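Novice: Dropping a structure here in structure tokens format, bear with me for questions.
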Amino acid sequence: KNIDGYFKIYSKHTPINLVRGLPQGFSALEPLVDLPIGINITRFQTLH
Amino acid sequence: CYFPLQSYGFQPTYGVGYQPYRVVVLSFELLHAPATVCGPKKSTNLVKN
């Protein structure tokens, strides 16, 4: 996310057992790093 | 018609007027982005109770 130029990176990693879809459960995401970049991003892609 | 680029005449024998001086100018930039470069941060001792 981008708040006043601050890039807030949130991350959570937990093991699950999932056939398909999303599992039923609740989890909180801890912040990783804060990037004071402040550039506009209108699109995104996924690495291959 | 002359060459626009010329070379310095730096020599140790010349006076302080012709002596080479290294001038490094600090350029500051201010944008909407946060400030990632600032001065040192001084701290003091902690007292309790």
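By Swiss-Prot numbering, chain A shows 195-240, 244-245, in order.
The deposited model was determined using electron microscopy, 3.5 Å.
Keep in mind that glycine also has a Cβ here, set from the backbone N, Cα and C atoms.
Not my notes, these are from Swiss-Prot:
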VARIANT   A:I210 to V  In strain: Omicron/BA.2.75
VARIANT   A:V213 to E  In strain: Omicron/XBB.1.5, Omicron/EG.5.1
VARIANT   A:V213 to G  In strain: Omicron/BA.2, Omicron/BA.2.12.1, Omicron/BA.2.75, Omicron/BA.4, Omicron/BA.5, Omicron/BQ.1.1
VARIANT   A:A222 to V  In strain: 20A.EU1
MUTAGEN   A:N234 to Q  Increased resistance to neutralizing antibodies
Novice: Nearest to A:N234 (mutagenesis position) by Cα distance: which of the variant positions A:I210, A:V213, A:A222 is it?
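Specialist: Closest candidate to A:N234 (mutagenesis position), judged by Cα separation, is A:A222.
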Novice: Just counting, how many other CB atoms are there within 10 A of the CB of A:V213 (variant position)?
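Specialist: For A:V213 (variant position), the 10 Å Cβ neighbour count is 5.
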Novice: Across all the protein chains here, work out how many other Cβ atoms are within 10 Å of the Cβ of A:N234 (mutagenesis position).
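Specialist: Result for A:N234 (mutagenesis position): 6 neighbouring Cβ atoms inside 10 Å.
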Novice: Just to be sure I understand the packing, how many Cβ atoms besides its own are within 10 Å of the Cβ of A:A222 (variant position)?
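Specialist: So the Cβ neighbour count for A:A222 (variant position) comes to 6.
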Novice: At a 10 Å cut-off from the C-beta of A:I210 (variant position), count the other C-beta atoms across all protein chains.
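Specialist: So the number of other Cβ atoms within 10 Å of A:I210 (variant position) is 8.
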